[PDB]
Amino acid sequence: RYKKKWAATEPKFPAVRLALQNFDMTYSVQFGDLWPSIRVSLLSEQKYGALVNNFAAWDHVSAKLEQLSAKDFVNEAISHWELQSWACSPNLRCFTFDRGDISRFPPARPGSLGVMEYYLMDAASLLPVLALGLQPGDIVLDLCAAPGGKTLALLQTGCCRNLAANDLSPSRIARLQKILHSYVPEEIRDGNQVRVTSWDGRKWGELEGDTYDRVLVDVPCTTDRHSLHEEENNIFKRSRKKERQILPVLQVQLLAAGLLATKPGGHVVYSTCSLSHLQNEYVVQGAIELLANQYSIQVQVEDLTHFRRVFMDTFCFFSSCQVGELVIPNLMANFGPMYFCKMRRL
Amino acid sequence: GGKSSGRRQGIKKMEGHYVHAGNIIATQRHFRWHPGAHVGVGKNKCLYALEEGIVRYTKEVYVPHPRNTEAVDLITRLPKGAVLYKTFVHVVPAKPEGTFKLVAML
Amino acid sequence: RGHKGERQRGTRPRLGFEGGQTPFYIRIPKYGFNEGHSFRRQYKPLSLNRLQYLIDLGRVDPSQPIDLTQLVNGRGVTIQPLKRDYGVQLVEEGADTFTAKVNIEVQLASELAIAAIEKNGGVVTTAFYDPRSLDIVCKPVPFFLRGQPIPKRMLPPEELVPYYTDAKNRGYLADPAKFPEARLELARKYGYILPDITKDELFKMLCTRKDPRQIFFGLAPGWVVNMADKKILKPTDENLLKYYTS
RNA sequence: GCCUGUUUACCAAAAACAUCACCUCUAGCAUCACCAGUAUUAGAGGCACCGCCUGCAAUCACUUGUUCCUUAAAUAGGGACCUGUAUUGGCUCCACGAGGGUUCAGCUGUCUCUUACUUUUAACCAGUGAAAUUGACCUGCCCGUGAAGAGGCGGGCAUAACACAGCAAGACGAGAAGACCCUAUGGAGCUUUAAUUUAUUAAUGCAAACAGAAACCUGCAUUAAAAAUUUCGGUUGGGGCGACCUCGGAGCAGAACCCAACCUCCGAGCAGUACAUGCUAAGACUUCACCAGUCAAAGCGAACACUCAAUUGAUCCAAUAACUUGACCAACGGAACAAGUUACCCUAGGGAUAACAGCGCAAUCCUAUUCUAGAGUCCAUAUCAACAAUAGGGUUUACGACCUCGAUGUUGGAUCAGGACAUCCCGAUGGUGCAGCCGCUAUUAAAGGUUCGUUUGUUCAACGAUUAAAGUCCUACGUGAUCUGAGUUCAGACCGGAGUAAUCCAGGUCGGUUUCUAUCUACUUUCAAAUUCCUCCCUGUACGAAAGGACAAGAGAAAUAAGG
RNA sequence: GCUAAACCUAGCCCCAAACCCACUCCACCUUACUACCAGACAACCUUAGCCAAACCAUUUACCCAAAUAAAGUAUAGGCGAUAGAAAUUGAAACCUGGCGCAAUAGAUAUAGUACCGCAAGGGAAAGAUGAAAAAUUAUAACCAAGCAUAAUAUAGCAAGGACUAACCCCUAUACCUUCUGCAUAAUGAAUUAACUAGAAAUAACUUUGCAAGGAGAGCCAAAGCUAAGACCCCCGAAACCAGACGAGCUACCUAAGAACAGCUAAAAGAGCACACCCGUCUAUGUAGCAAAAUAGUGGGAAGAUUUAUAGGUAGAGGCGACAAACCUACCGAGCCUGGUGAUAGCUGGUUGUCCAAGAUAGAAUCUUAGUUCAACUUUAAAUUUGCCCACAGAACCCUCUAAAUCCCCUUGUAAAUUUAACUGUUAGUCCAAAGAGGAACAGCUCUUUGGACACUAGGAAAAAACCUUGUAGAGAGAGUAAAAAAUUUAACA
Ligand SMILES: C[S@@+](CC[C@H](N)C(=O)[O-])C[C@H]1O[C@@H](n2cnc3c(N)ncnc32)[C@H](O)[C@@H]1O
Ligand SMILES: [K+]
Ligand SMILES: [K+]
Ligand SMILES: [K+]
Ligand SMILES: [K+]
Ligand SMILES: [K+]
Ligand SMILES: [K+]
Ligand SMILES: [Mg+2]
Ligand SMILES: [Mg+2]
Ligand SMILES: [Mg+2]
Ligand SMILES: [Mg+2]
Ligand SMILES: [Mg+2]
Ligand SMILES: [Mg+2]
Ligand SMILES: [Mg+2]
Ligand SMILES: [Mg+2]
Ligand SMILES: [Mg+2]
Ligand SMILES: [Mg+2]
Ligand SMILES: [Mg+2]
Ligand SMILES: [Mg+2]
Ligand SMILES: [Mg+2]
Ligand SMILES: [Mg+2]
Ligand SMILES: [Mg+2]
Ligand SMILES: [Mg+2]
Ligand SMILES: [Mg+2]
Ligand SMILES: [Mg+2]
Ligand SMILES: [Mg+2]
Ligand SMILES: [Mg+2]
Ligand SMILES: [Mg+2]
Ligand SMILES: [Mg+2]
Ligand SMILES: [Mg+2]
Ligand SMILES: [Mg+2]
Ligand SMILES: [Mg+2]
Ligand SMILES: [Mg+2]
Ligand SMILES: [Mg+2]
Ligand SMILES: [Mg+2]
Ligand SMILES: [Mg+2]
Ligand SMILES: [Mg+2]
Ligand SMILES: [Mg+2]
Ligand SMILES: [Mg+2]
Ligand SMILES: [Mg+2]
Ligand SMILES: [Mg+2]
Ligand SMILES: [Mg+2]
Ligand SMILES: [Mg+2]
Ligand SMILES: [Mg+2]
Ligand SMILES: [Mg+2]
Ligand SMILES: [Mg+2]
Ligand SMILES: [Mg+2]
Ligand SMILES: [Mg+2]
Ligand SMILES: [Mg+2]
Ligand SMILES: [Mg+2]
Ligand SMILES: [Mg+2]
Ligand SMILES: [Mg+2]
Ligand SMILES: [Mg+2]
Ligand SMILES: [Mg+2]
Ligand SMILES: [Mg+2]
Ligand SMILES: [Mg+2]
Ligand SMILES: [Mg+2]
Ligand SMILES: [Mg+2]
Ligand SMILES: [Mg+2]
């Protein structure tokens, strides 16, 4: 029989407050004096970048955005490659506002083709797609692709002949299908070019070995932006405490499976929307040791310092990261938080 | 979850049963039984008799429609000489369409 | 009474209660099935088979004009003015076998029933009776025991005026000049030779029609029937005469 | 705890309340209170005199470890040191107290260990004469069985009748539908940011009504105040900080249908294409009822029953000219709108249902064999033992909810014990890595015995001194109509913690009603066989190189036990 | 043969009719029943709540002045439980009665007395001769429990089969109720007598009258209509509201009083210690002396003391050195009366005989202690198939390639469906089998098939679930069914 007369009961905290307390302890030591600056940006609403849909009237949309003083940071960054001196995924146009500007883009309006003119997404989430260095004729595998923040960006490039978008949750997958349907014309999705499935990412390490040249792996993680604001399906509630404990374990397993899926000589980018170093660098180091000990697979992590300097103008970067690149949010540049690490298989 | 009850789907008219027009013959989730002579199929693969008569079940050669791509791709990979079979439910009409009766003597 | 519960203790719930779920009758949506049921007009049907049955047995004499009083007096109909009855309606049942020349006045009449009577040489006229005068017509004897002067029946309501002002329905307020034209159309439609009732000996009896403000035959409104002394009292006040004649 | 004082009349006299002292809050004044008073006054509170104290966080208190004193023995009492936390707040001091602990000497039948006497009671004779109680009884023991604890059933044994006096193991003894958990669309108190209201009260505003400005009154409003009404969804979960409630698919459910969880897995609360996704109408299916839900020929009218497993919400009502539309009513067959707490609790019931117990079961626990790897210098088997195997036991921890919810609180102790032998001691006998003493191990043996103390409510345990030994258990975890009431358990209070509060607590502290006249069974002198240690002698003998050091038999002395 | 038992009146109930009483003398609103002095004192103000809505919050019938009819209609209503007209219609009418009661009945009544409570208020019990008691030589017999006459003899639900015979022999696990299942150590009952618990006619059915009409205005009618017969319990809360009654106990206050030896000390809420008050500890007592006491031991005892007297504060409250204390011996909200026969899905009870049919799918539910519907069951009625079952036939991704169903002519048989009218059961058990959860444990939990059990008997020791076996009586006949455990083990070159 249950006992309902406990002497002391733990006070009920909101899931937002629960997430805030855990982040406050962990991230204060990790970031030091930058945590108060980061914390305000996390609590403030993030800036939304307008990703131009190439399938629609991209040139006309670009002219429309220029009227709202929007500036294509991607086009500016491309010209910066030679200025500083794999390159990056081409055919991406995302317009944002100036540093410290709070203006919000109007909601997207379907064009004459019947597809949305542009997609609103975090500008920090576009970097892993750019860091992926996509090239035409490649076969791209995306794990946890739903709801399609990075999935849509791959199709805008037009460099992927075959795509494998897999997310474990069918509800997220259903959102991905609608986003692709509304934006990407049916002709591309008509064939086997875009394959949307709902299975465990751990299976991809065995079912499809060395099939894909470019693999983008965004494992699930404690989303700092969503946890501090959303009250639904928060990972920090008591019922989901078990999932948070086993969360780093899944991050190591899903990343390792994706590394097995890629062909030797291919590129794999590990992406995570969190500031916790125990889930950003340790997971990356965990997968590297896991492959060598169990499957004897060696990978090399590329240097993103060259990539860091190009987007320093429009993004804030943390210069105390062992392997990956971490983009921390700021009041002037609200994009983030985003962590992306690029490793190639040899 | 998974507390859903059964849908009570199956054979409503067995072999040799006398049926009338519109009577439901069988209800199925998938095409376990295929419509035969004077047997219609609804949206939910519900087989109903189009004519009054006796219900018969036979095994017939299955030739899919060319427009149905999925079934066409299945017979094209079969070894030469192999033929697919499926169960078909037929209704053999019992009464004729009508009779000619004398009505007047002009 | 069973074992315990509300059955043995006699605390059963009200009729229609289903243990807590929404009752069957409650969950059915409301519709205007019976809306205004107490204001709808009801008419007792009178078949020509019933009318011919009464005539052959002598319960209704065809030599005299037939009104609602004669039908009630012959136990042919049972009118309930308290039950929103407005008279009798003549239906077409048994029109083939009907063969009698009568002068019957009914509140409503179908086109075929009108044609059947006029084919045999009869006369059919439709008049309106208000509920107050209806009880007087059905049971004159109880009304004469109240010691009240006979009131004039009121005109039909605004909705029923078109029915009684049209010669097709043989309304009692219709223009008599349009009756010959309407009578011939029924003869042509149903294919029967319309007899000339003027040459008939009963022509005077057929033409006998009561005034729209009159209740009985030969009894002007305002008169007081004294059944104890077999006498009728007629007021001579000028204002009273103007009230009972207008 | 300042003190005298006060409180639960009938279980708590206190650490609780009050109390001078101090602090805070409110109020500028007349004609029943305050008060016939007026800021040195009055009222509403907190703390409990007095004295002392910094930083501008120290000092202290609390806390985690360590040590010392007392005792033969100290989970107690007293003091000191280390760590952490906490701060207006904290620390001392008289006196005092039926308050709660420790102790010196003394005192004593409190005890070792009881005994004698008187009185009452008692028993008998005489008089008077109750009460609870009672299905009927012609009222036995053992074993078994059974709704799981039998005087009544099964199998054995015993058995003339019969009163009186004792006894308290049984009659799950008697006494208040007992306490204890649970149930109810049963109550009540209390608290509140539960819901529903401002009638009432007070303060403003306007209207009214006036003067010429105002007040009173009345109406309508808005603010609060103080109250009023009512409710506390189910499901599941002993060590938590909840999940779950509707709909669909797969396994169980293997082949027509149907078929459950705490079950085993994945989801759905949409989107897209249509715009005849128009109008009508035979015959059928139907999620086991109903409500809903599904298919559909023909016909009319046009062209030349949309995809999808789920993708959904009834009635009333509101909106609307109409057509139509409206609820994570998600507690999803939906109440138009209501939360906690009760140990101050009350009523109706429940062994359908908890804890203790009994019973089932043997995961755990326990024991012996089988196996022979491995320890034991060599060597499986003097001993010891792995992976396992084979059986037994019902002492722990669990699991089951079958019996008891119309008077057993449980633990421990005192008293008296009956029984098992898987033997702690005494006895007999193999083996030994048994020289002798000591030991180890195994077979046999239940006739007899199995201590006194310190802290602790203790069971247990720690160590104190002993003993041939200070056995493992069972018996309603024996025994409470024999006793005890210390711990826990009802009302009081405090410390710490939780909560806005009421109030709560697996913690600490203090106090707290233990009824009964014996009707029945059983029993009330087993007429009487005793065990053990030490010393001595054998004997300083056998043994041994010495060191050491025995058997058996006999004697003496002492102790307990039994009987005088 | 004692106690007893009987014994019919008193009187009452319901109607009718009629509109009722209230100054002999004296006393009586002050402390009522008190002869006899200066007063000023005034009545009027919505009922609420229980209860029903299965909670509850709007709401929920209560003579309002003519029976019937209109009519349970119009309307009202969380449009829901339920509430509910009017116009209009028009009624006879003779008090002197009883298919009422007969001392546990009928009024409580012999009496609002005795008695109980401070008060409001509650509220009894019983009598029995005869013409004559101025016949007591009286009103004879028999009859409940309880006794007495007349204690008891192995053994056991107290009996039955019996028997020459009481016992001895054989056989037999009290009753009611509640549960799947009670000899059960679960409930109730000491016993005797009396009293004490199924009220309603919408539909349907049955039997008459009349019939396309029926009916003694209204109403119904596509064979109906009228009339009759025939179905719907008792006791019990804690509560809520209204109006009264209570501070002679107690809590505090007011008025005016009383008490406190002696000693030590000092002008003390001082010390010791009587009266007095209080009730710490222990024992006795526990239906007691006592619904809180006795004995001893204690605290205070010149004060915030104790105490007599009168008055005050009254329940939505008082009062409180706050103990949720006290407010007339059960105060987390007094008592009494009324609403009230409150309500209770809960507990208990539910009265003569005999026969017949008669058990385990579910769904919904502020619902799992209930109810509604279905299933099942019963009666009546109509009709024709029902059950058993030969082939044929019912899926693939899937070889646990399962046992076996569904369908189903013959055939064996006699039921089945539909119509009408409603009740009741559904907190199930165990065994075999398949499969889940637990531990390849449980008299464990949860589905499925089948059996048994709640229906008798025999056999397994006693025995609800295993086996045998059912349709009912008598016999001092007969044949059978199931039905009684086996097993004793090591030489060796
Ligand atoms: C933080 S979201 C990333 C969304 C997307 N990658 C983007 O950046 O736009 C991680 C997603 O991974 C999916 N996921 C969680 N567990 C997964 C698993 N085991 N295998 C595949 N996907 C998983 C979840 O549905 C979740 O929506
Ligand atoms: K007292
Ligand atoms: K004290
Ligand atoms: K006893
Ligand atoms: K509900
Ligand atoms: K008892
Ligand atoms: K119930
Ligand atoms: Mg299922
Ligand atoms: Mg009962
Ligand atoms: Mg004190
Ligand atoms: Mg002092
Ligand atoms: Mg007391
Ligand atoms: Mg006391
Ligand atoms: Mg105090
Ligand atoms: Mg004192
Ligand atoms: Mg001493
Ligand atoms: Mg005597
Ligand atoms: Mg007595
Ligand atoms: Mg005897
Ligand atoms: Mg026994
Ligand atoms: Mg026996
Ligand atoms: Mg005796
Ligand atoms: Mg005694
Ligand atoms: Mg309920
Ligand atoms: Mg009310
Ligand atoms: Mg159905
Ligand atoms: Mg529901
Ligand atoms: Mg449903
Ligand atoms: Mg307490
Ligand atoms: Mg032995
Ligand atoms: Mg015990
Ligand atoms: Mg005891
Ligand atoms: Mg005892
Ligand atoms: Mg105690
Ligand atoms: Mg104590
Ligand atoms: Mg002695
Ligand atoms: Mg005088
Ligand atoms: Mg005088
Ligand atoms: Mg109610
Ligand atoms: Mg209630
Ligand atoms: Mg009487
Ligand atoms: Mg007798
Ligand atoms: Mg016998
Ligand atoms: Mg009151
Ligand atoms: Mg007084
Ligand atoms: Mg003195
Ligand atoms: Mg003094
Ligand atoms: Mg006192
Ligand atoms: Mg004390
Ligand atoms: Mg006294
Ligand atoms: Mg003194
Ligand atoms: Mg008084
Ligand atoms: Mg006091
Ligand atoms: Mg208190
Ligand atoms: Mg209290
Ligand atoms: Mg009282
Ligand atoms: Mg009742
Ligand atoms: Mg029978
Ligand atoms: Mg509901």
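Just so it is clear, chain A uses Swiss-Prot numbers, and the residues here are 26-110, 123-383, in order.
Just so you know, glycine gets a Cβ as well, placed from its N, Cα and C.
The mutagenesis experiment A:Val65 to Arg is recorded by Swiss-Prot, whose note states: Disrupts complex with MTERFD2; when associated with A-136, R-139 and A-141. Summarising the environment of A:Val65 (mutagenesis position), the number of other Cβ atoms within 10 Å of its Cβ, over all protein chains shown, is 12.
Using a 10 Å Cβ-Cβ cutoff, A:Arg136 (mutagenesis position) registers 14 neighbours. Under mutagenesis, Swiss-Prot gives A:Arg136 to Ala with this note: Disrupts complex with MTERFD2; when associated with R-65, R-139 and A-141.
Among the mutagenesis entries in Swiss-Prot is A:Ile139 to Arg, noted as: Disrupts complex with MTERFD2; when associated with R-65, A-136, and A-141. Cβ neighbours of A:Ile139 (mutagenesis position) (same chain, under 8 Å, six or more residues apart in sequence): A:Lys72.
Here the residue is the original one, but Swiss-Prot notes a mutagenesis experiment at this spot, A:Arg141 to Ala: Disrupts complex with MTERFD2; when associated with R-65, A-136 and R-139. Within the same chain, residues at least six positions away from A:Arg141 (mutagenesis position) with a Cβ under 8 Å of its Cβ are A:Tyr73. A:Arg141 (mutagenesis position) carries neither a helix nor a strand DSSP state and counts as coil.
According to Swiss-Prot, the S-adenosyl-L-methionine binding site annotation covers A:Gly185, A:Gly186, A:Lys187, A:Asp204, A:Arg209, A:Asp237, A:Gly238, A:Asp255. A:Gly186 (S-adenosyl-L-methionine binding site) carries neither a helix nor a strand DSSP state and counts as coil. For A:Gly186 (S-adenosyl-L-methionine binding site), other Cβ atoms within 10 Å of its Cβ number 21.
For A:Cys258 to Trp, Swiss-Prot lists a mutagenesis experiment annotated as follows: Abolished methyltransferase activity; when associated with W-310. Residues near A:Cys258 (mutagenesis position) in space but far in sequence (CB under 8 A, at least 6 apart, same chain), listed by position: A:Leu284, A:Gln288, A:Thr309, A:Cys310, A:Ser311, A:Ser313, A:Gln316.
Under its mutagenesis annotations, Swiss-Prot gives A:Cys310 to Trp the following note: Abolished methyltransferase activity; when associated with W-258. DSSP classifies A:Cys310 (mutagenesis position) as coil under the three-state reduction.
Annotation source Swiss-Prot lists active site, nucleophile at A:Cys310, citing experimental evidence.
The Cβ of A:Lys187 (S-adenosyl-L-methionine binding site) lies under 8 Å from the Cβ of A:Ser162, A:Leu163, A:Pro165, A:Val166, A:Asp179, A:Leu253, A:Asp255, A:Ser308, each of these being in the same chain and 6 or more residues away along the sequence. A:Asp255 (S-adenosyl-L-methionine binding site) falls within a strand segment according to DSSP. With a cut-off of under 6 Å between the Cβ and any atom of ligand 1, the recorded positions A:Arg136, A:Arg141, A:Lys187, A:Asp204, A:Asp237 reduce to A:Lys187, A:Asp204, A:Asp237.
Put simply, A:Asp204 (S-adenosyl-L-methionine binding site) is 32 Å from A:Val65 (mutagenesis position) when counted between their Cα atoms. In this set, none of the recorded positions among A:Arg141, A:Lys187, A:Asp237 has a C-beta falling under 8 Å from a C-beta of chain C. The binding-site residues examined here are A:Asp204, A:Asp237, A:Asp255; by Cβ neighbour count within 10 Å, the least packed of them is A:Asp237. Separating the Cα atoms of A:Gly185 (S-adenosyl-L-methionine binding site) and A:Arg136 (mutagenesis position) is a whole-number distance of 26 Å.
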